[PDB]
Amino acid sequence: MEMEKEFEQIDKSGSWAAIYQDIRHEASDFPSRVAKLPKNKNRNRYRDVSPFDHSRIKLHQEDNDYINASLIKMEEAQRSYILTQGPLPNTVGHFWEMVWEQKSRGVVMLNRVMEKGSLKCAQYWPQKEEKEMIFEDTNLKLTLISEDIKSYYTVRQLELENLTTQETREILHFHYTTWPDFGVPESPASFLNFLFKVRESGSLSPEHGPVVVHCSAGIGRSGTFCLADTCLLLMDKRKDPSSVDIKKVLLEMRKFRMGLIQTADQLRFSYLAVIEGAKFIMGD
């Protein structure tokens, strides 16, 4: 069923809450035993959001290999993503260790450091060229190279140095700064423009490790980003684009991380973004 007609059907009948609860009921449940070990309690932002054991990213250290991060591997679309929580005061060094070890080119941030008067993640990158950051627990140095501030997003060029080997790499930071404190955006136009800027940079392409994407919990806004990207790519690849079923793609992604898409409003917004984005994919 053409999702656009499915969309109007759900909208006229006002059944978004019912659709979303069906997804929650059918979603996978896999163990997350490592996330729940007592030694890891200060590595998790939220008690109820954990990576599954089978898909979690492992840090390359014998001490404690745990980080709240999951590998979403989309086999038909030939795309992979790492979805993670906003870094905590005690995990900023782990976060950059993961970016280094997984050979990522880009980091996608969908939240502000402070929202609703409260801290939603650590200030984990440097704000001035001449004031670099050193992460002593993981032996990394991070320097701000340049910053481009636009009306709906900011793009930063960063230099990450492995102090053990003195190798350096360029990391691109894509920061969507205008998601509202409550609800979802009224129009998907600026979110789609942002997605296309990330694509154009190479950060989503197979010559690099997976993009790292996060918000505060790494499931809601972050889930919207990867769901929209994968659905638009599948519409490009298939003979019949109307065969792409967004609910089925979402359930596939929930095999790899729990809770993706947190509200019925986020589900509706994801539909809107794919419907409007397809009016470029099919040619427009």
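This entry, so its header tells us, was determined using X-ray crystallography, 1.6 Å.
Positions of Cβ are set from backbone N, Cα and C atoms, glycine also.
As given in Swiss-Prot:
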ACT_SITE  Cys215  active site, phosphocysteine intermediate
BINDING   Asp181, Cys215, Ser216, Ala217, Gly218, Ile219, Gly220, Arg221, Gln262  substrate binding site
MUTAGEN   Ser50 to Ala or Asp  No phosphorylation
MUTAGEN   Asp181 to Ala  Substrate-trapping mutant
MUTAGEN   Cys215 to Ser  Catalytically inactive mutant; abolishes sulfhydration
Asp181 (mutagenesis position) to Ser216 (substrate binding site) - Cα separation in whole Å: 12
Among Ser50, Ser216, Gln262 [recorded positions], residue with fewest other Cβ within 10 Å: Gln262
For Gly220 (substrate binding site), nearby residues of its own chain (Cβ under 8 Å, 6 or more apart in sequence): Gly259, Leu260, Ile261, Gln262, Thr263, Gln266
Residues satisfying Cβ distance under 8 Å from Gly218 (substrate binding site), sequence separation of at least 6: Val49, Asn68, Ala69, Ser70, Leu83, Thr84, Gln85, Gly86, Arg257
Other C-beta atoms that fall within 10 angstroms of the C-beta of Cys215 (mutagenesis position): 26
Cβ neighbours of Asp181 (mutagenesis position) where a neighbour is any other Cβ within 10 Å: 9
Rounded distance in angstrom between the Cα atoms of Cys215 (mutagenesis position) and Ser50 (mutagenesis position): 14
Between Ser216 (substrate binding site) and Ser50 (mutagenesis position), the C-alpha gap once rounded to whole angstrom: 13
